[PDB]
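Structure, as structure tokens:
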Amino acid sequence: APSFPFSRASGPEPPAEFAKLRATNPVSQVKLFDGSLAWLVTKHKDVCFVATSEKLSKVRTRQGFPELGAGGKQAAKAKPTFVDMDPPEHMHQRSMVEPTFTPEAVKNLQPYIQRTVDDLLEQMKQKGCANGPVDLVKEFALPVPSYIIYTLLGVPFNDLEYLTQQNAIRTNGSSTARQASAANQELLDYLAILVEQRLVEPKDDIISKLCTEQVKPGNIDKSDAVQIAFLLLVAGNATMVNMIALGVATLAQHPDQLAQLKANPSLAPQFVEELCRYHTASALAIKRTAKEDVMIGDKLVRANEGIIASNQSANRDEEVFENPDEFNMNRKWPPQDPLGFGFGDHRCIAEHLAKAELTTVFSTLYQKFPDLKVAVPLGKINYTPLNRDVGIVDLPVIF
Ligand SMILES: Nc1ncnc2c1ncn2[C@@H]1O[C@H](COP(=O)(O)OP(=O)(O)OC[C@H]2O[C@@H]([n+]3cccc(C(=O)O)c3)[C@H](O)[C@@H]2O)[C@@H](O)[C@H]1O
Ligand code: HEM
């Protein structure tokens, strides 16, 4: 069994291992950091099965859960929320915050998403780049999703640097156990204060609804509200930042497609679809354990063994997406769903929100800055460590 997770082949590419596995060993065992063996699923059909099987559990502290690092064990000590639940507990709590993320709710949020993007881009225009390139991440990719979720949750914009820093320390593989633990607690303490404020004086935000609709009536306690707020604050935000940055790098890498997008910003939706398939910025989150013996592919997975379903590999499945390793926003989509946002009950609660933010970004960015260019050779882009999910730390640009 090979050590897992695997490292990306190069900055923007997925691990080279997946291709061989899909072709000759689709469901296999891998060796985790603690010496335990877990099952790696690489084919689209199998990942979909894993995401929908009633025989598998999402419970993180359940016996056999496949933590990928020593830090995982500590994170798992967090109070369980819907992301760690199976039916009926799952939807019982997820339904408490789902209203904000429905297709209808996201559609009504469009004017605000547009304004948020418009304002951030205008500031870049005013700051200019006469004295050199600016970091698209810090000035745009970072504040776009951050400001939106902060408004939805009820978090003050001024705390962007602090909250971003603390979560970075918490999830950074280079952080000592102590440093990561302190960071996680600073995040909870911060949100506890906010939840307490809303219990006394509610506003029209997610935290407030949790308070008036669930806490006061005694359906969940104060600590549950804090954990839910924590989950919505930390899950996916950094991933959105990376997706925006990766989208810009991809367009610079595919000049012909950028030309099409500039000529017609209405192509943004299809660009976003290919982006979410090609760059699977969340590739190690679909993890489960078998409640009982069950067949996954042609392999018998025994009760309590861990499973890791790679939606990244599924998105590069050559038996589903033609010429999978080529980025082409003009591809004709097959009947099979791309899995950038997962599948089944746990499919990203913010899928509609995320795609709207990305669609707004890519239908506006080049209209605002038609001459936007990545200011460093593409081969020199500062990507995230190869042993982690694909992303970009900073992206110098001119316009
Ligand atoms: N207190 C602590 N002490 C030591 N290490 C700590 C830590 N807290 C986090 N960490 C480390 O950093 C990682 C932090 O992640 P942890 O909180 O599980 O996960 P992360 O914040 O990504 O996500 C929180 C929850 O959302 C889920 N999710 C699904 C799909 C996409 C995304 C997304 O963010 O795009 C998130 C995810 O599986 C998890 O259940 C851990 O795996 C751990 O190694
Ligand atoms: C483009 C950026 C994003 C990508 C690619 C993404 C991807 C995913 C994937 C693949 C899952 C499934 C995990 C599993 O099945 O185990 C997931 C779950 C989830 N995501 Fe996202 N996500 C993104 C942004 C967000 C944002 C911005 C939020 C914040 C509101 C978010 C909140 C969640 C939550 C709460 C869950 C767990 C839902 C559940 O268990 O029912 N995601 N996401």
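What you see of chain A is 5-403, where the numbers are those given in Swiss-Prot.
The backbone N, Cα and C atoms fix where each Cβ goes, and this holds for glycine too.
Under its mutagenesis entries, Swiss-Prot includes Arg64 to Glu with the note: Impairs interaction with NADH. Classification of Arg64 (mutagenesis position) by DSSP places it in coil, neither helical nor stranded. Just so you know, the Cβ of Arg64 (mutagenesis position) picks up 21 other Cβ atoms within 10 Å once every protein chain is counted.
Among the mutagenesis entries in Swiss-Prot is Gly76 to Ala, noted as: Decreases the NADPH-dependent activity. Other Cβ atoms within 10 Å of the Cβ of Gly76 (mutagenesis position), summed over all protein chains shown, number 16.
Taking Cβ-Cβ distances under 8 Å and a sequence gap of 6 or more within the same chain, the neighbours of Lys77 (mutagenesis position) are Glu71. According to Swiss-Prot, the mutagenesis experiment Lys77 to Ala carries the following note: Decreases the NADPH-dependent activity.
What Swiss-Prot notes for the published mutagenesis of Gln78 to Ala is this: Decreases the NADPH-dependent activity. Its Cβ placed at the centre, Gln78 (mutagenesis position) has 15 other Cβ atoms within 10 Å.
One mutagenesis experiment named in Swiss-Prot is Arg174 to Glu, and its note says Impairs interaction with NADH. If you draw a 10 Å sphere around the CB of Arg174 (mutagenesis position), it holds 21 other CB atoms from the protein chains shown.
Quoted from Swiss-Prot, the note on mutagenesis experiment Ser286 to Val or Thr is: Impairs catalytic activity. Cβ neighbour count for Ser286 (mutagenesis position): 22 (other Cβ atoms within 10 Å of its Cβ, all protein chains included).
In the three-state DSSP scheme, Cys352 (heme binding site) is classed as coil. What Swiss-Prot records for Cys352 is heme binding site.
The number of other Cβ atoms within 10 Å of the Cβ belonging to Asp393 (mutagenesis position), over all protein chains shown, comes to 19. In the three-state DSSP assignment, the secondary structure recorded for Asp393 (mutagenesis position) is coil. Here the residue is the original one, while Swiss-Prot reports the published mutagenesis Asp393 to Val or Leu with the comment Impairs catalytic activity.
Across the structure, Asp393 (mutagenesis position) and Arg174 (mutagenesis position) place their CA atoms 16 angstrom apart. Under 8 Å, Cβ to Cβ, and six or more positions away along its own chain, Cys352 (heme binding site) finds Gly240, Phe345, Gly346, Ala358. Proximity of the recorded positions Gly76, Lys77, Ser286, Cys352, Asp393 to ligand 2, judged by a Cβ distance under 6 angstroms to any of its atoms, singles out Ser286, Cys352 in sequence order.
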